[PDB]
Amino acid sequence: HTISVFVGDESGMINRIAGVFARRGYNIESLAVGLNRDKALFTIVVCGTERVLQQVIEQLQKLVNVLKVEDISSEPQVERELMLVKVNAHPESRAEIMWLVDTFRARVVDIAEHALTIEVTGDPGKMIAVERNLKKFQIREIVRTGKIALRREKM
Amino acid sequence: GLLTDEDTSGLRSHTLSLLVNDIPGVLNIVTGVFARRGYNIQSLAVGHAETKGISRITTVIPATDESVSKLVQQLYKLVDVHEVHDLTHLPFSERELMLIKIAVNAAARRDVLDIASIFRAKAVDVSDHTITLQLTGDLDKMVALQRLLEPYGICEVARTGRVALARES
Amino acid sequence: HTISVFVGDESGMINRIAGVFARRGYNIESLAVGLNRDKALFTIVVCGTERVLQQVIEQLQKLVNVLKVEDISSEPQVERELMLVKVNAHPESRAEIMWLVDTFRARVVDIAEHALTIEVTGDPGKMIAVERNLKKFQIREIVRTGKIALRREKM
Amino acid sequence: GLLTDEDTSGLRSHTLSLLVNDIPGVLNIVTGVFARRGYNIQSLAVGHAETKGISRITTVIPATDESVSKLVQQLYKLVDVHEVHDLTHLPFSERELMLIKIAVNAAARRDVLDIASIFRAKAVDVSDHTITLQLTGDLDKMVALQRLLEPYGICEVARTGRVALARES
Amino acid sequence: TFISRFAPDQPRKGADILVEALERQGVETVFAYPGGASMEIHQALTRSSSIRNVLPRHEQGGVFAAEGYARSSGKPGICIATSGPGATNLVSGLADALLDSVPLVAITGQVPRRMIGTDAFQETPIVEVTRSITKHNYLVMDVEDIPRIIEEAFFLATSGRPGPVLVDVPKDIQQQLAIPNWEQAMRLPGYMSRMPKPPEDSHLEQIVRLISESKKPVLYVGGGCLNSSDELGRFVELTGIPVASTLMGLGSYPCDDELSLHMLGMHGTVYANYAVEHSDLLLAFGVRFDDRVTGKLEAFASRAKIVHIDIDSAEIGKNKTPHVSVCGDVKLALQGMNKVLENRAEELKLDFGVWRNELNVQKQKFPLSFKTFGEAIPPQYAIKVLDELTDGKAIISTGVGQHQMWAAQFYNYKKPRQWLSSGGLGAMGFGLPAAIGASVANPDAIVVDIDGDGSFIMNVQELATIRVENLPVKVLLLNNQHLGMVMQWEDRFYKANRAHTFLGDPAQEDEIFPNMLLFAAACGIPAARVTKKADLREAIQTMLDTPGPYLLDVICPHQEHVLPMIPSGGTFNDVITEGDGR
Ligand SMILES: Cc1cc2nc3c(=O)[nH]c(=O)nc-3n(C[C@H](O)[C@H](O)[C@H](O)COP(=O)(O)OP(=O)(O)OC[C@H]3O[C@@H](n4cnc5c(N)ncnc54)[C@H](O)[C@@H]3O)c2cc1C
Ligand SMILES: Cc1ncc(C[n+]2csc(CCOP(=O)(O)OP(=O)(O)O)c2C)c(N)n1
Ligand SMILES: [Mg+2]
């Protein structure tokens, strides 16, 4: 139930897009978008049935700036979702987040004496692990990008 | 016309870490302000924050901090915004994944994965038609790979936009 | 506010150079130099305004032996600064410097029972991390080279 | 004339770990002694020591230890020098980074990064015009790479000079 | 204790939960255009007699009546529209109450929640249409949290910069039967983080440490003193600063005392522009510092040091950079200004007679005169005629335009909210429906009204609401057959042409168009028609004793133009000295 949108030359491209999930009342599970001077590739997962997914893949094409909408859900995708978790870096409990960032195989970008910041990347199954497994240590502030998908293309 | 373009920054390029509720339309109330304040949104990446029930939007706005002070308190005029943080005048992590499918042959795939080994890009999916990298890090390493993969048969660069937290260090 | 200097055939090349920051009264933030039989590439960061930086990039060319001075500050550089920190290797507190040298991703060249020596390398943002984050363990003697820069060259 | 030359050592090649104050001109008072004692300074790398407020200069002087004993106490005649340590007659770590930009094509960049993988050289920046390695370690691994990258299109080898601490082991 | 209309454990239609939650805030008058989709709420109204439906003749007339009841009471007014097209017609008045900072609540029905936004029938996704122009919207999806958001709406109506809250309810939500869980808290977590705390005198110290530093002060008051009944008058009783009242603040300072500067800015009184563009400390109590008062951003009192007190944090520094700025509810912080500065009443400056001497020589040298070209009634006279006859206080509504400021510069206002405006939205057609809500906010009190020749017509439908509701509106019609604002904007911008300014019929241009007598006589309302000054005091004499409503029809001269008028981005150097339409 996830959608990739490619859009064209306008400003506030998201406002056309994030409108027509709200004004259509069909909730987005997550969203992220690599905007540029004229191009942007949205990746929107919408927690709805495949019937209402069939609407919003075409109702988003009722917008004008959308160059392409492809429901990427049926494909074998690569759902990769970054999550820059800032964790309380207390060395009584930092000592196991060491491997518990090595397991998820993520860099640790900035460390303080009470705040380290990791860069967990990939499958949302692995992301909801970290959102639960590293929740057992006191989390300062999770920020996460949206799930991004692509075609595992073969012919 | 296949690939997403190069980079998502200019000179001004302020970053605002929003912190909003998990309302189903809460993105459109927030970028509704960036539109209604006449701001282009250069990059944006939403997601669920540490307290499950609220969200967190990390934006990129080309506006100087005088105009951003006309936005950070203006985004406070929204109901769902708990806080905004002008991270741009602070040191801050700037990590952004960037899924780059590249159509390559067999021998050129050798001469791509090595570049992906330079950037510590986990080549998440490969075929014979193509290979899809997945690098992560600052936007300069993002634009360096896309400046270096324009020689190769690039495909849909499904980026994700600058995600930020102000480091304490 | 950093400067790369390439100098020619003389001995005590640094004395011409380190003089004309002192006798010009414009403080060096750091310095390092790969001297040889006739060549040496200084890399000098001078904590001053861009106005006084414009002076000393040319006032260092009032020296004769300087083949080239380039203010490398405007370029996208690669500021890489080595820091051979010798840390007190007490195994009650050594046990976390393990990952806290793995995070900064540095070799550990020589270890004793009370003194290990690491080789932290790279961005001065990452170097001032170690100078603060590993300051929370008792540091024997930091030695560090100066920040070295190069052009991230494209055309 | 682009690259910095090969190596910074001769036979004599004593190393002195200075430990001076953080005076703004404190390098020039120290290499002022190497000049005024008629010593060529073969390599030097200054930096801030463990007590923030003092510096630490690691030098390379081609002088035998009789002449170095005419320098280590002579460097004590400076005011700002807290200590000098003649590390050369001790076992000592000798690590020195060496930023080597190398102009390469695409296929030759494969046949460079592998050599950089041998030396554990993190290829810190790459383009299509070039690639810039960053290796670190003893000066023999420094001169081995430059002896091996002279076959390739080398560029400004922005080294940093021998940095030392006497190991306790 | 709330008088519950029904049992507290009656699972019933959500409109019953809704209409009780309105009266549970303590409101009494709604404006409810009837519902083909908001059907139950009018039905649940009819089982109540504490709430009153003043059913409008148009929903834009309804929301302007919901404006007119709001900003003639201060109680947060409530419109009700039918879903879809009714809710599209609120979008006028919701854009008023956001720009005019008016506490409004817009209840509206929606379609069935199984049909929301499906390009359905009777639908406009107005929760997402009016996202940009309200303080908050709502799209509640359960009956049990209907009064959750309602008390949150009247929270958001009252709190901060008082904005409109469109509160939508789906048709199948009120057609879903559940129990009212009443006292649940404000699900409003981010808004409490800027729920504006009382700014203490330590924050007001660098105001009153600069009051003595102020040699040339000016009291740039506006819609933030909309609650300051006498607190601003107490403040000028403490320290004596010559006022500068804007349009939503016209009334706040009673504009008949010694410092009687009525209106400032690009269209204000020119001697209040002299009061504001000559200060060394621009003191501001609740203004939004817009373009058509500031002219230039950086030159509007460039030789001043701006202090600016607002309940709204975002307004601070939005249009105008402040020198030193303090947030906070003004009428609350004025009670924490005047009732604390009495320790400094023998310490403070009070040395403004040399600044009161500047206004006095420029009161008459910069006058409020006119041109009686023959006998064609100057409307600027006709409002000085008004307060000569309206026995002092009069709750006055206006449309917008050239006739808007004619009430501004030429009535002696005596109380805030006894005055209506659209300065922010500048809504034509706002006037006569603002007289509807004002005639239930202050029903027995004198709701006089003035409207322009188009803005009367632009919402002339709500004339029929008056006879249904017996309202004693006293509407004047400043007719000039012309788009009276922009015809001056022909002249002082570019060219003295008549490019589509002529509202009237060119076949009977000398005659009245349209016949407003036969407008009010069509809805049975008594009327008049005035062009001569002898009948001018006669007609208002017939007006203020007329049982129920009254209309009249002055004739503005169609070529009479008002000082000042600068192009946007101007100073008082670029004032116009005498601009007419001839
Ligand atoms: C064609 C036209 C020409 C005009 N020309 C002029 C002119 O020349 N000069 C002039 O002065 N006006 C003029 N106006 C009117 C002007 O547009 C508005 O009156 C003004 O912009 C809004 O009024 P305000 O800023 O004083 O108060 P408002 O904006 O209505 O509200 C007060 C402001 O302070 C704060 N505030 C709100 N509520 C409170 C509270 N309860 N407590 C404390 N603070 C609060 C709010 O942030 C608000 O922004 C003109 C209007 C029109 C349509
Ligand atoms: C619908 C609409 N159109 C245009 C305007 C701008 N505008 C305000 S007043 C006005 C002309 C004034 O005419 P009127 O309101 O009837 O009063 P008058 O000055 O003519 O007596 C115009 C063109 C507006 N606020 N609303
Ligand atoms: Mg008119």
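In order, the residues displayed for chain D correspond to 307-475 in Swiss-Prot numbering, which applies throughout.
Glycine too: its Cβ is placed from the backbone N, Cα and C atoms.
As recorded in Swiss-Prot, the features of this protein are as follows:
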DOMAIN    D:321-395  domain 'ACT 2'
MUTAGEN   D:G331 to D  Decreased feedback inhibition by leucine and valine/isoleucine
MUTAGEN   D:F340 to A  Decreased feedback inhibition by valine/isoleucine
MUTAGEN   D:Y345 to A  No effect
MUTAGEN   D:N346 to A or H  Decreased feedback inhibition by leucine and increased feedback inhibition by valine/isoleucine
Give me the CA-CA distance between D:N346 (mutagenesis position) and D:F340 (mutagenesis position), in Å, as a whole number.
7
Measuring Cα to Cα, how many Å separate D:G331 (mutagenesis position) from D:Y345 (mutagenesis position)?
20
If you count other Cβ atoms within 10 Å of each one's Cβ, which of the mutagenesis positions D:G331, D:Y345 has the most?
D:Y345
Cβ-Cβ under 8 Å from D:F340 (mutagenesis position), same chain, 6 or more residues apart: which ones?
D:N346, D:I347, D:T365, D:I367, D:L377
For D:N346 (mutagenesis position), list the number of other Cβ atoms lying within 10 Å of its Cβ atom.
17
Going by DSSP, how much of the domain 'ACT 2' (D:321-395) is helix, how much is strand and how much is coil, in residues?
26 helix, 28 strand, 21 coil
